[PDB]
There are 2 protein chains.
Amino acid sequence: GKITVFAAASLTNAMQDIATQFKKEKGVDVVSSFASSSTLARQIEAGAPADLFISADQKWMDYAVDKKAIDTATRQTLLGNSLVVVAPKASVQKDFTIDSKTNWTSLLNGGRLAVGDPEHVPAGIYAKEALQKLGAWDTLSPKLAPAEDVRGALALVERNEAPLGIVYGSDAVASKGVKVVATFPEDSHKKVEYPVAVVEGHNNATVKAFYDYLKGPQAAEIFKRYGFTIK
Amino acid sequence: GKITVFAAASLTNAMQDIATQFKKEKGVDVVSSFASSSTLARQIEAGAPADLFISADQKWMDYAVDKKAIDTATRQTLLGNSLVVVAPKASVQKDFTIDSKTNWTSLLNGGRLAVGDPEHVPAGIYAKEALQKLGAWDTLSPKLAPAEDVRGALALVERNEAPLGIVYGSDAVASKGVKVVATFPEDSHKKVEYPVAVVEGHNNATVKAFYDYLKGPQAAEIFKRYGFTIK
């Protein structure tokens, strides 16, 4: 011990497994906190004891940097992802295509579309950008079930509280209880990218060892298993 | 709706604002895709649904034309630009002069120079031509941080991943987080020029209306605001 990592909710499973393997191999305890990248960046700005931050978008890393909270010499883009629509496996929902013709109203059946809160959650921000580009936003905005992070959105679908949800490709890979039923075209939104950086003043030898591990082959194997792409 | 525009990454902000104003005034949706002009030209060759193409160089328009993908009767040079070196505003980098005496090695501090990939990105091609003419290319080529388009190069500097980058003058105008620290002499490279053309078979009345709008005073004011010169 002891390293404290703040990581985007979509990284929950990968980062837990990486922490477990790092403990086994290096004997260092890694304690992780998972929430929306917005929530995490704001906590770091306000003074949280995080050593490392991984965001699900460039936006919230840029925010933390602008607040002079990050060791910028350590910043780099670590992972990529896709944006998808999921439905429960028990659902009868057939696979559909996402484009400007998509009939969201018909697909929703009077139900709501689970999303990360588009006011701040990266998954919601990516979703809103895509839906605006596709001309679907005004139709969908009153039909949303916003959640506090992308895993809250995933949970609404897992729990059948919303028939469809917008989450990351990796979220479907991690979930026994939902399946991808549509994938957003990559040209419909900003590339989903995960920057990592050490928090300003926290780059000691132990933190550096874990940072390096995140860029190594053991971690890469785990990230790929969970549906992330390696930058 | 609906017009599809493929435009050089350097046109991102200008073309977004032009699309917004055109929608307001004409009620037509303009959907834009931004990437390196190389990437866009090759997508059009392979069969993309683009109606209009604006390249950041003559080279990639000539390429698209050679592949018989363009309505050549509509081709013309729309804009000009400059080539610059940017640094973050938080950098202590002083302004310098670009000529054959420039000490790039000293300026870089062991860091890398962000550029559009000089194998295909127009900003990289212009950069390589200038650096070769100035006698700096052999020194700099192993010190580059290539990016997939000029906005990727700009992002490396904005994010402090590279201390300096070669981008267009317009890119500095669009970016809160970098400033120009040197300007390439105009005689060091081919004039930065942006040709526009309608894609072969796509010149319907709606596309023609937007094409004409790009040559009008409303668009010209936006292009100038973003640092472009009007041809």
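Following Swiss-Prot, chain B residues are numbered 27-257, in order.
Looking at the header, which is where the method is noted, we find X-ray crystallography, 1.4 Å.
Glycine is treated like the rest: Cβ placed from N, Cα and C.
For the recorded site, B:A35 (mutagenesis position), the DSSP three-state label reads helix. Here the residue is the original one, while Swiss-Prot reports the published mutagenesis B:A35 to C with the comment About 5-fold increased binding affinity for perrhenate as a result of formation of an intramolecular disulfide bond with mutant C-177, which stabilizes the metal-bound closed conformation, but no increased binding affinity for molybdate; when associated with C-177.
Quoting Swiss-Prot on the mutagenesis of B:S36 to D: Loss of binding to perrhenate. Slightly reduced chromate removal from a buffered solution. Significantly reduced chromate removal from a buffered solution; when associated with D-63.
Recorded in Swiss-Prot as a mutagenesis result, B:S36 to E carries the remark: Slightly reduced chromate removal from a buffered solution.
Under the heading of mutagenesis, Swiss-Prot lists B:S36 to C and annotates it as follows: Loss of binding to perrhenate. Slightly reduced chromate removal from a buffered solution. Packing around B:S36 (mutagenesis position) is summarised by its Cβ count: 33 other Cβ atoms lie within 10 angstroms of its Cβ, all protein chains included.
Taking Cβ-Cβ distances under 8 Å and a sequence separation of 6 or more, the neighbours of B:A149 (molybdate binding site) in its chain are B:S36, B:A82, B:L109, B:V141, B:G142, B:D175, B:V176, B:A179, B:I192, B:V193, B:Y194. As annotated by Swiss-Prot, molybdate binding site applies to B:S36, B:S63, B:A149, B:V176, B:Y194, with the evidence given as experimental evidence.
A mutagenesis experiment is reported in Swiss-Prot for this position, B:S63 to D, and the note states: Reduced binding affinity for perrhenate. Significantly reduced chromate removal from a buffered solution; when associated with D-36. DSSP assigns B:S63 (mutagenesis position) to a helix. Residues within less than 8 Å, Cβ to Cβ, of B:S63 (mutagenesis position) and separated from it by at least 6 positions along the same chain comprise B:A34, B:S81, B:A82, B:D83, B:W86, B:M87, B:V147, B:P148.
Around the Cβ of B:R177 (mutagenesis position), a 10 Å sphere holds 26 further Cβ atoms from the protein chains shown. In this structure, B:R177 (mutagenesis position) is part of a helix by DSSP. B:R177 to C appears in Swiss-Prot as a published mutagenesis result, with the remark: About 5-fold increased binding affinity for perrhenate as a result of formation of an intramolecular disulfide bond with mutant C-35, which stabilizes the metal-bound closed conformation, but no increased binding affinity for molybdate; when associated with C-35.
Secondary structure at B:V199 (mutagenesis position), taken from DSSP and collapsed to helix, strand or coil, is helix. Mutagenesis annotation in Swiss-Prot: B:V199 to A, Y or W, described as No change in affinity for perrhenate; the structure shown retains the original residue.
Cβ neighbours within 10 Å of B:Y194 (molybdate binding site), excluding its own Cβ and spanning all shown chains: 30. If you count neighbouring Cβ atoms within 10 Å for each of the recorded positions B:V176, B:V199, the highest count belongs to B:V176. Long-range C-beta contacts of B:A35 (mutagenesis position), restricted to its own chain and to partners at least six residues apart, with a cutoff below 8 Å, comprise B:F60, B:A61, B:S62, B:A82, B:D175, B:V176, B:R177, B:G178. Those residues of the chain, other than B:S36, B:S63, B:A149, B:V176, B:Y194, with a C-beta within 8 angstroms of the mean position of the molybdate site C-beta atoms are B:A34, B:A35, B:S62, B:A82, B:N107, B:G142, B:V147, B:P148, B:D175, B:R177, B:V193, B:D197, B:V218. Max Cα-Cα distance over the annotated molybdate binders (B:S36, B:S63, B:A149, B:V176, B:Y194) is 14 Å.
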